[PDB]
Amino acid sequence: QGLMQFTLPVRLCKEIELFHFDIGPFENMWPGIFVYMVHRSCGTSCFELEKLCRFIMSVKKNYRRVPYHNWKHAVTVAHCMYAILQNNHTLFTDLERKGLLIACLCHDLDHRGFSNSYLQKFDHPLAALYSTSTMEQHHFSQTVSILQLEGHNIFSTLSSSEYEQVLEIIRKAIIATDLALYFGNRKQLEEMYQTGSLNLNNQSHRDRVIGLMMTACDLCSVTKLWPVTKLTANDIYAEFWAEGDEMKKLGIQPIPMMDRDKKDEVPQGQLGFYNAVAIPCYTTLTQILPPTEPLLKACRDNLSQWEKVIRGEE
Ligand SMILES: Cc1nn(C)c(C(=O)Nc2ccn3cc(-c4ccccc4)nc3n2)c1Br
Ligand SMILES: [Mg+2]
Ligand SMILES: [Zn+2]
């Protein structure tokens, strides 16, 4: 009988319920922040704590020391999904809520800071094992691996068929973080909502809405207060530019997003992205799940902050 709660300090206990929460620069608190989120989202009974803790720590170990796709990203993306699940209490099964916080913390396992594009032009062995969504099939592969280490099976009290449902929600959730897949997924959801045929009882439909949720959580840097958003931009471009450096070494002109000699275009490159991906993403999500409106508001605040960078007012 487990009378053992995690409690956070007052400021965190209050801020962590808000969508724009920043998990802070103290790495050693991030595991307690995740367990706290599982317990409130899912219950104290969801996972054997010894097993949960061991799993968290093996996930941490299999994230690399890159500027953006790192352990802090993992925990950030999982906090966004917690906030979505907490403002949509009744819409999700017990299994989706277990699976989705895990999917979020695993979604970029063993990321090296390179796009799928660069793996295919480098001719990386993972581009032969997996032809599309290369890094994403790999992240799911790494998650099965850690799940199958001794003491690390956190679903060990699910039946054979419940266990297979959760691993299938985790798989689809990780594949959907392939931003190449998002454009189609969002248009479909857009039509389904506007012709009125979107049904949350239809598993193929649920699967699209989770997919969208995964895109929203993954991109949640654009939904933070401006000082966080802006400082996280530096880390994103530090990967993008290292990737352009590697493209130039293969003898290919990278796109300007990856070319550090084109740092000047960055504010205009963020507008493109906010208009072409982020605003559309958080728009369709608010339409399907009205309580996520604060992600769209925050996103429109950061688009307005980037227009102010261009008009030389910062
Ligand atoms: C959060 C977040 N998650 N992702 C995947 C992104 C992203 O993809 N951001 C982007 C998109 C397109 N861009 C074009 C340029 C750019 C720069 C200089 C000169 C010219 C163009 N910069 C861009 N940045 C952001 Br934010
Ligand atoms: Mg990813
Ligand atoms: Zn990610």
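Numbering of chain A is taken from Swiss-Prot, so the residues present carry the numbers 723-1036, in order.
The way this entry was determined, per its header, is X-ray crystallography, 2.2 Å.
Note: Cβ is positioned from N, Cα and C throughout, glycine not excepted.
Swiss-Prot lists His791 with the feature active site, proton donor, giving similarity to another entry as the kind of evidence. Look at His791 (active site, proton donor): DSSP puts it in coil. Neighbours of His791 (active site, proton donor), defined as other CB atoms within 10 A of its CB across all chains, total 23.
What Swiss-Prot lists as 3',5'-cyclic GMP binding site is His791, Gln992, and the listing cites experimental evidence. DSSP assigns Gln992 (3',5'-cyclic GMP binding site) to a helical segment in the three-state reduction. A simple way to gauge crowding: the CB of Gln992 (3',5'-cyclic GMP binding site) has 24 other CB atoms within 10 angstroms, across all the protein chains here.
DSSP assigns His829 (divalent metal cation 1 binding site) to coil in the three-state reduction, outside any helix or strand. Neighbour list (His829 (divalent metal cation 1 binding site), Cβ cut-off 8 Å, at least 6 residues apart, same chain): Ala796, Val799, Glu858, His861, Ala895, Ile896, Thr899, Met936, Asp940. Annotation comment: Swiss-Prot describes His795, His829, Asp830, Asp940 as divalent metal cation 1 binding site, evidence class experimental evidence.
Taking all protein chains in view, 25 other C-beta atoms sit within 10 angstroms of the C-beta of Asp830 (mutagenesis position). Under the heading divalent metal cation 2 binding site, Swiss-Prot lists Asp830, citing experimental evidence as support.
According to Swiss-Prot, the mutagenesis experiment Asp830 to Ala carries the annotation: Loss of activity and of zinc binding.
The note that Swiss-Prot attaches to the published mutagenesis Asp830 to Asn is: Reduces activity 1000-fold.
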How big is the Cα-to-Cα gap, in Å, between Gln992 (3',5'-cyclic GMP binding site) and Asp830 (mutagenesis position)?
22
Which recorded positions from the set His795, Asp830, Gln992 come near ligand 2, judged by a Cβ under 6 Å from any of its atoms?
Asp830
Do me a favour and check the Cα-Cα span between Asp830 (mutagenesis position) and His791 (active site, proton donor); whole Å is fine.
7
